[PDB]
Amino acid sequence: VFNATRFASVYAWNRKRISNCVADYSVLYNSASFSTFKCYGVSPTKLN
Amino acid sequence: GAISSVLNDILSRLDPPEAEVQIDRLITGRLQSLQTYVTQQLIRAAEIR
Amino acid sequence: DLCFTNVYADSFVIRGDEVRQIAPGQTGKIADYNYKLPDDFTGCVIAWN
């Protein structure tokens, strides 16, 4: 979903259920690809 | 009024500038529960006296 | 009207969007690798283009 071809809009919403795997939340914050990565309920360091 | 009742659930989710606020809602809510038990038992101790 | 003992003077340069990073409490790119202020930091910074 970061390297996809086409994205949707706010009128037609895309949903993707992801489960049963092993992730890495450290690579989503140090890479210079975004500007706003602020969170609401969970701290970004404690996600791992 | 906090997020959860377990103190281990708030320290392992929140940053300590934010986790202090949810902990402080649990300290005040549990201090008034202890002061009601002591006050209600000081009148029962006078009735049994 | 009031004053303290002594003041400190730390000086560096940043980019245009990193003014928000020098602030007490949160993280970032500068706040994680380069320069971070504590939670009980009394004082303030001033920027100029």
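Per Swiss-Prot, chain A residues shown: 341-388, in order.
From the backbone N, Cα and C atoms, a Cβ is placed for every residue, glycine too.
According to Swiss-Prot, the mutagenesis experiment A:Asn343 to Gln carries the following note: Reduced viral infectivity. Quoted from Swiss-Prot for the published natural variant A:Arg346 to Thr: In strain: Omicron/BQ.1.1, Omicron/XBB.1.5, Omicron/EG.5.1. Swiss-Prot documents A:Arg346 to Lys as a naturally occurring variant and attaches the note In strain: Mu/B.1.621. For the natural variant A:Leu368 to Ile, Swiss-Prot gives this note: In strain: Omicron/XBB.1.5, Omicron/EG.5.1. The structure shown keeps the original residue. As a natural variant entry, A:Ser371 to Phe appears in Swiss-Prot alongside the note: In strain: Omicron/BA.2, Omicron/BA.2.12.1, Omicron/BA.2.75, Omicron/BA.4, Omicron/BA.5, Omicron/BQ.1.1, Omicron/XBB.1.5, Omicron/EG.5.1. Under the heading of natural variants, Swiss-Prot lists A:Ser371 to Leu and annotates it as follows: In strain: Omicron/BA.1. A natural variant is reported in Swiss-Prot for this position, A:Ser373 to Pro, and the note states: In strain: Omicron/BA.1, Omicron/BA.2, Omicron/BA.2.12.1, Omicron/BA.2.75, Omicron/BA.4, Omicron/BA.5, Omicron/BQ.1.1, Omicron/XBB.1.5, Omicron/EG.5.1. Variant annotation in Swiss-Prot: A:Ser375 to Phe, described as In strain: Omicron/BA.1, Omicron/BA.2, Omicron/BA.2.12.1, Omicron/BA.2.75, Omicron/BA.4, Omicron/BA.5, Omicron/BQ.1.1, Omicron/XBB.1.5, Omicron/EG.5.1; the structure shown retains the original residue. Swiss-Prot gives this note for the natural variant A:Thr376 to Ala: In strain: Omicron/BA.2, Omicron/BA.2.12.1, Omicron/BA.4, Omicron/BA.5, Omicron/BQ.1.1, Omicron/XBB.1.5, Omicron/EG.5.1.
Sequence features annotated in Swiss-Prot and their locations in the structure.
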residue  : record               : DSSP class
A:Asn343 : mutagenesis position : coil
A:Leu368 : variant position     : helix
A:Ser373 : variant position     : coil
Open item on the list: Using Cβ atoms only, which residues of the same chain lie under 8 Å from A:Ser373 (variant position) while being at least 6 residues apart in sequence?
Closed with: A:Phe342
TODO: Could you measure between A:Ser375 (variant position) and A:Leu368 (variant position) for me? Cα positions, answer in whole angstrom.
DONE: 11
- [ ] Give the residue from the recorded positions A:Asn343, A:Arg346, A:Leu368, A:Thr376 that has the most other Cβ atoms within 10 Å of its Cβ, counting over every protein chain displayed.
- [x] A:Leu368
TODO: Measure from the Cβ of A:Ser375 (variant position) and count the other Cβ atoms within 10 Å, all protein chains considered.
DONE: 6
Task: Rounded Cα separation (Å) that holds between A:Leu368 (variant position) and A:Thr376 (variant position) - done: 11
